[PDB]
Amino acid sequence: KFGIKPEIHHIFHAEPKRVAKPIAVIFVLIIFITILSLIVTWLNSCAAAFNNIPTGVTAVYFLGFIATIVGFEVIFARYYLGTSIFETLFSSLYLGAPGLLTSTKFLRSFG
Amino acid sequence: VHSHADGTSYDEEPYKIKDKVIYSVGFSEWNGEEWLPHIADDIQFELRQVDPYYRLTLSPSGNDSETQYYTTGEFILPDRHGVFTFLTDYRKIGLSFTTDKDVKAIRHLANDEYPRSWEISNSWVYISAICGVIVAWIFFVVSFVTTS
Amino acid sequence: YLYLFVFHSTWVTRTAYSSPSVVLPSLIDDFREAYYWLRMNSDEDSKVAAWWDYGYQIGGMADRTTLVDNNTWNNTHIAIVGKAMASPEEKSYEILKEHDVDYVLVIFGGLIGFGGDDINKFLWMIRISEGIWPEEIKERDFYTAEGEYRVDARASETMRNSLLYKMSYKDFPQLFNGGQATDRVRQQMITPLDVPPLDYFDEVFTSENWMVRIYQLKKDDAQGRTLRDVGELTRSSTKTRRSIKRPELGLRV
Amino acid sequence: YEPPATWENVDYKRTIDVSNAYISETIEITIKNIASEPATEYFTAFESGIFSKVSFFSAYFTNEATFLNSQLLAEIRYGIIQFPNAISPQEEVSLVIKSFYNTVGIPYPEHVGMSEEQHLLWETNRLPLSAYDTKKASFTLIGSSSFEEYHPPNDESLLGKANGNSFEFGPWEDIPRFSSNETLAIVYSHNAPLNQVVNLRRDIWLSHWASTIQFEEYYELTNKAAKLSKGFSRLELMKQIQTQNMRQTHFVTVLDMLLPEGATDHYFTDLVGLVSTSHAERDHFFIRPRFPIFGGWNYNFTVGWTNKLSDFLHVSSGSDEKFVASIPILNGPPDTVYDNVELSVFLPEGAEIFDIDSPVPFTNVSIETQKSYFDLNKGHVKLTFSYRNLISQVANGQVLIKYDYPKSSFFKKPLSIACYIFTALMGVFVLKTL
Amino acid sequence: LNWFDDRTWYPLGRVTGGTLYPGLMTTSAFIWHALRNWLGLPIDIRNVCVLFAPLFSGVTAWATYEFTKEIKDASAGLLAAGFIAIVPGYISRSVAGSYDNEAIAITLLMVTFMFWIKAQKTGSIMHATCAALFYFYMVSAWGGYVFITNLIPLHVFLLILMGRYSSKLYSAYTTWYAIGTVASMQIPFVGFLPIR
Amino acid sequence: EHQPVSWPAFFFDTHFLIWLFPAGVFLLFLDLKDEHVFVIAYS
Amino acid sequence: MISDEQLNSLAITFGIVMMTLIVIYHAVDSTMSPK
Amino acid sequence: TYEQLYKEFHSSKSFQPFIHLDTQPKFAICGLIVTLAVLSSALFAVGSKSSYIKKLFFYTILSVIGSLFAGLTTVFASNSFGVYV
Ligand SMILES: *[C@@H]1O[C@H](CO)[C@@H](O[C@@H]2O[C@H](CO)[C@@H](O[C@@H]3O[C@H](CO[C@H]4O[C@H](CO)[C@@H](O)[C@H](O)[C@@H]4O)[C@@H](O)[C@H](O[C@H]4O[C@H](CO)[C@@H](O)[C@H](O)[C@@H]4O[C@H]4O[C@H](CO)[C@@H](O)[C@H](O)[C@@H]4O[C@H]4O[C@H](CO)[C@@H](O)[C@H](O)[C@@H]4O)[C@@H]3O)[C@H](O)[C@H]2NC(C)=O)[C@H](O)[C@H]1NC(C)=O
Ligand SMILES: *[C@@H]1O[C@H](CO)[C@@H](O[C@@H]2O[C@H](CO)[C@@H](O)[C@H](O)[C@H]2NC(C)=O)[C@H](O)[C@H]1NC(C)=O
Ligand SMILES: *[C@@H]1O[C@H](CO)[C@@H](O)[C@H](O)[C@H]1NC(C)=O
Ligand SMILES: *[C@@H]1O[C@H](CO)[C@@H](O)[C@H](O)[C@H]1NC(C)=O
Ligand SMILES: [Mg+2]
C-alpha cells in the first residue's frame, strides 16, 4: 500500500422500531375508560359512599392527612419530570416530619 | 484540530458514541525561499482504535496566504465506546513525511441522554396504567377513612 | 472455655491475618519504589503492560494506564498479553506496539526467594495464550526433552529465547563476583553465557532487591533496519566481515 | 533608559564563586563623584536575562559593617543604591556589593556515566557592564578545581590567566561604558548534586491550647545534574558503592534537613505512603529517598515535626493579649535553590492580625480562612506569602507577625463544641418525648 | 454513576457505571461528608476507606445481638455479639486495611435477616418493607445477594410443606418479594437478571 | 481461594464453637418454631 | 504512638472484660427473672 | 517598620501556657468520667414518669453541665491524642 488505500465507512446498526400512534392511542383510551368505570362503580353502583365525615379539629387532621398523601404523589410526579434526587429527598423530608405527626394524630383520633 | 459539528470543542463537552465531529488540518510547502499552499488530493484521515474504523479522504476547503486547509465532512462517530486515535499521516515517497495523531476517549451514552419515556410512542400505554393505578389508589385511600 | 476463646481469637489475628500485602516484613518494599518511579519519572499518558494480577495496584499507586487488571472480563485481551510475554522478542515488539505500550514491568524473586514471581506463573501464561493460538505457541517446547521445566543451562531453546526469560535474567549471572549465580526460588545454577541479549527493549529501572524490573520499548529504527541487525552490528563489529557477496532479494517494486 | 552619568569607577575588581550550586558575585568598587551638586544615588546594571533570576542584593561600605538601602527597580535593568550622607562633589569612597543569582551552568556533555565527573558551562560577560565609565577592572573566578575556556578569543589580552585555585583576568587600563560585546563562556568541574526545589509549600500551625507549633513541608525536588547514558542499571550502582567511590557523586542518596533547636515527632511521608529510611539525630534529620535521584528525576515528598511554642511567641508588655510571632522562613537541605515558596501561617480560630513584616521582599501576601479539626465556625486564619527566588542558607530571615487573641475568644473553643452537644441532647429529648 | 474509565483495558476502556456495585463507595462518601460538614473533623478519604471495616465491625455485632434476641431471650443475644466481635473467621476479611465489599456485606446480611424474622414472626407489612429496603441495599453493596434470594424462599417453602402455613407468611413474603425484586432491578449491574 | 479445605481450618478460626454448633442445631430441632426452621436451613 | 505489645494487652483486656460482664449479666438474669 | 517590630519582639516576655501539655491526659480522663456520670442521669430523668415541666427542668439543668464538661474534655483528649486543638 505504498501509494493509496481504499476508503472505509462504518455501517451502523438499525435502531429498534417504534409502533404506530393510533394503536397506542386506542390502548390508552381503553385504560382511561376502564379507570372511569372503576370510579363509577365505587361511587354509585356499589353503594360505597361517604357515610360519615370528620368535623372540627378531626376534620383539620383529615385535611392534613389528605395533604400528606397527595403531596407525596405530587413529589413523585415532579421527580418523574427530571428533578434531582437530592431535591426530591429534601422535599420529602420537609413533608414527612409534619405529615407523619398529623397522620398519626388522625389515625389515633379517628377509629 | 477536531471539534464538534456545531463549534464546541472537546474540552467543553467530551465526545460520545454516535456524535457528529469534524477534522481539519493545514499543509504548507517550502520551495526554497518561502512557504506556499500545498495542493494535494491524496491525503487520508484515519480514526482507529487498533485497526481503522474511519478512513476518509480530505478535500480542500480552506485557503491562506501560506497554508492550504483540508477538512472532512461531518461524520458520525462509531457505535462503540473506546479510546480512539485520530490520525493523519501523509507519507508518499519523493517528499517529506508528516504525522500528527491524538488519542481521545469516546464514552458511552449516559442515563440522562436516552430518549425519555414519553417521547417514545410504543410506551404510551405503560404510563397510562401507572397514572390510572396511582389515581385509583389515591381515591381509594380517601374513601377508606370516610366509610362506615 | 470463653477465656481460651479470647486468648485464641487474639493470637490468630495477631499472627496470621495481620500481614501487610504491599511490604514484605522479611522490612523490604520494592513494589512501592517501582510504582513511585513510574508515577514520578514517566509521562502521564504512558501505558504499562504487566500480568493481570497487578493492574489494580498499578492503577492505584503508579497512576498509569494499564492493559489488563484483576476483574478479568475480556479473556482474549489477557491472552494477548500472555502471547506477548511468551514469544520471541521480535514478535513481542510487534504485538506490544500496535497497542501503544511504552513500559513493561516484570516481577523476579530470584535474589530474595519470593516464590510468587512471574517466571513460575509463566505456565499459566502459556496455557491462556495457547487456548486461542495453538500454532503460535506450544507448551511442549518450553519443557526440556525429558519433560522437566528448567531455567538452567540445560533448558529448552524455546524458553531460552522467550521474552520473560530474557527480561527477568538480564544481569543476574554477573551479579555474583564468581560468575556462577544461584537462583533461590528454583535452586538452579545460571552461567553468564545462557541469557541472550535483549535487542528490542532496554532496562530503565530495577529495585534494590531486583524484585520489580521495568523495561521500555525501543523506538523503531530511523533507517528502517530491523533492530536485531542493529544489535548484531553493535555486538559483532570488527570480525564480521565478508569480502563480496551479491545479495539475494526480491525485485524492487 | 540610561541614568545621568554622575560617578566614575576608579577601581573595579569582581570575583565569582561557583563552588556551591549558585553563582555568588562579589564586586569591590572604589568610586569618585563628578564635580557637581552633591548627589546621593547609584545604579548598578544587570543584564535583562540575569535580572530575571536574582535572589539577594546587598551593598555596604568596607569601613562600616552596617549595610545601605539597596533596592531593585521595577535591555539593561538597574538596581538602586542610596547613601546615608550626601557624597562630596570631589570625594573617593570604597564600596562592596554582593549579589546571589539563581542560575548555575548547564551540564556540558549532558550525558555522563554515573561514575564519571561532570563539567558545567556558564556564559557571562567579560568586560564589566556598568552605567558609568570605568578606569580599571579585574575579573576573577574561584571555587573550582579546574577551569577551561570555550572558543577562546584570538586576542591575547582577552585571555584568562590560570592560578592554582583561581582563574583571573588581566586588568584593562581603559574601558568604555555600556560595553557588552564579548560573551565569555567557561567550563568548570563541579561534582555537587545540583538540587532544585521546583515548588515548596510549608505550613505553620500555631496553637495556644496545646502550646505547640508544628511544621509541615511539601518538597518537589528535581536534580539538575547531567543525565546518565545507557539508562539506569542497579548492578553498576550496587557494585560501585561497595568500593570507596561514594565521595562526591552527582546523584542524591541522603538529604540532611536542619530543623530548629528542639524538635519532636518527626515524620517523613511520600505520595504513596510512609518511607521508613529516615533517621533523626540531634538537630539533624537524615532522609533517604526511595530511589537515588539521578539527573532529571523528580521526587515529591513531605516532612513534618513539632516544636514548643514558647520559643516563637512573645506576649507584649503593655497588654497580655497582644502576641508577636517570629516564624523562620526556610530550613531545608544545606545548599538548594527554591523556584517558588508558599509560606502559610495558620493563626488560631479567633486571631486578628495587626502587623506583618518580612526581611525578604515577597511577591504576594494574602489573608484567608481555612477550617481544620474541631473548627466549627470560620476555622483558622491563614496568612500566606508567596516568594519567587530564594537560596537555602543565605536567605535566612524571620517573618514577624503581630496579632491579638483575647480571652473572650480563647475560651470560645470549648463552648463551640458544648453548643453542638447541647443541641444534640435537646434534639434527642424532643425526639424521644414526642 | 456514569464513569467511563479510559485508564484501564487501554484500547477498549471500561464502563464503570454498569460493571460495579456502588454501595460501598456511596457509604464511604456519605460518612466522609458527614464527618466533614456536620462534626467539624475533616478526615482524608484514605483514612475513612482504611478504617471503614473496623467501624462497621460493631454494627454487625449489634445486628447479631438483635437477631439472636428473636430466636431466644435477650440474654442469649449478647453472647452471640461477644462471639462475632472477636472471631478469626470474620476478622480475616475485615482487618483494618481491607476495603472490600464484604466489609459492608455481612452487616446487611444480618440486618435483613433480622427484619425478615421480625416480619415472619409477627406478620406485619412495615417489617417486610424494611427487609426489602435492606435487601436492595445489600444488592447494591455486594454480589452475594443471591444467597438471600435463594434462602428466604427456602424458609417459606419449608414452612409451606411442613403444614404451618398461616395468614402471616402470605403478607410477609409477598410484600418482601414484590418490593425487593423491583427495587433490586434498579442496579445497572443487576439489570434484568431477577427475572431471567 | 476457590478450593475445598480440610478440618484444621475450621477449628483454626472458630475455637470451641465448632462442637457447640451441632449441639445448637440439635437443640433447635428439639422445639421447632417458625424461625428455628430458618436458622436450621441457613446452618 | 502506642506500641504493639501494648495494643495486644489492650485487646486481651477488652475481650476479658466483655466476656466477664456478659456472664455477670446472664447470671443475674437467670435468677432475677421469673422462671 | 521591621526594625521596631524586631526590637519589640526580643524585649517582651515569653509565652506561658495555660495548662501544660504533660498534665492534660489526667484532666481528659477525669472529665470523661464526669461527663458520662452526669449524662446518664439525664436519660434516667427523661425516661422517668413525672410532670413534663419538672422533667424538662431537671433535664436541661443537668444537661448544660454535661455539655460544658464534654466540650472541655474533647479538647484535652484531642490534644493528648496528638491532634492539637
Ligand atoms: C476483547 O478483546 C479482544 C482483543 O483485544 C477484542 O477482539 C477484537 O475485536 C475486534 C472487533 O470485534 C476485531 O476486529 C475485527 O476482526 C475481524 C476478524 O476478521 C478475520 O477474518 C478476516 C477475513 O474475513 C480477516 O481479514 C481479518 O484480518 C481477521 O483475520 C475483522 O474482519 C474486522 O474487520 C472489519 O472491521 C475493521 C475495523 O473497522 C475494518 O478495518 C475491516 O475492513 C472490516 O470492516 C468491515 O466490517 C466492519 C464491521 O463493522 C464494517 O464497519 C466495515 O465497513 C467493513 O464492512 C465491509 O465488510 C463487511 C463484512 O464483510 C460487509 O458487510 C460490508 O458491507 C463491507 O463490505 C475487525 O478487524 C479484532 O480482530 C479482535 N481481536 C482478536 C485478537 O480477536 C474483543 O472485541 C474484546 N471484547 C469486547 C467485548 O470488546
Ligand atoms: C511532582 O513534582 C513535579 C515537579 O514539580 C511535578 O511535575 C510538574 O507537573 C506539572 C503537571 O503535570 C507540569 O505542568 C510541570 O511542568 C511539571 N514540572 C516539571 C519540573 O516537570 C508533578 O506534577 C508533581 N506530582 C506528581 C504526582 O508527579
Ligand atoms: C488562495 O490563496 C492564494 C495565496 O494567498 C491566493 O494567491 C489565491 O488567489 C487564493 N485563491 C482563492 C480561490 O482564494
Ligand atoms: C495574590 O493573591 C491573591 C489571593 O488569592 C490573588 O487574588 C491575587 O490575584 C494574587 N496576585 C498576584 C499578583 O499573584
Ligand atoms: Mg471481591
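Going by what the header records, the deposited coordinates were determined by electron microscopy, 3.5 Å.
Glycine is treated like the rest: Cβ placed from N, Cα and C.
For the mutagenesis of G:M18 to K, Swiss-Prot gives this note: Severe growth defect; abolishes interaction with OST3 and STT3. The structure shown keeps the original residue. Less than 8 angstroms from the CB of G:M18 (mutagenesis position) sits no same-chain residue that is six or more residues away.
G:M19 to L appears in Swiss-Prot as a mutagenesis experiment; the accompanying note says: Disrupts interaction between OST3 and STT3. Other C-beta atoms found within 10 angstroms of the C-beta of G:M19 (mutagenesis position) number 17, with every protein chain shown included.
The 10 Å shell around the Cβ of G:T20 (mutagenesis position) contains 12 further Cβ atoms across the protein chains shown. Quoted from Swiss-Prot, the note attached to the mutagenesis of G:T20 to K states: Severe growth defect; abolishes interaction with OST3; disrupts interaction between OST3 and STT3.
The Cβ of G:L21 (mutagenesis position) lies under 8 Å from the Cβ of no residue that sits 6+ residues away along the same chain. Experimental mutagenesis is annotated in Swiss-Prot for G:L21 to K, with the remark: Abolishes interaction with OST3 and STT3; disrupts interaction between OST3 and STT3.
What Swiss-Prot notes for the published mutagenesis of G:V23 to K is this: Severe growth defect; abolishes interaction with OST3; disrupts interaction between OST3 and STT3. All protein chains shown were included, and the count of other CB atoms within 10 Å of the CB of G:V23 (mutagenesis position) stands at 14. Reduced to three states, the DSSP call for G:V23 (mutagenesis position) is helix.
With a cut-off of under 6 Å between the Cβ and any atom of ligand 3, the mutagenesis positions G:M18, G:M19, G:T20, G:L21, G:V23 reduce to an empty set.
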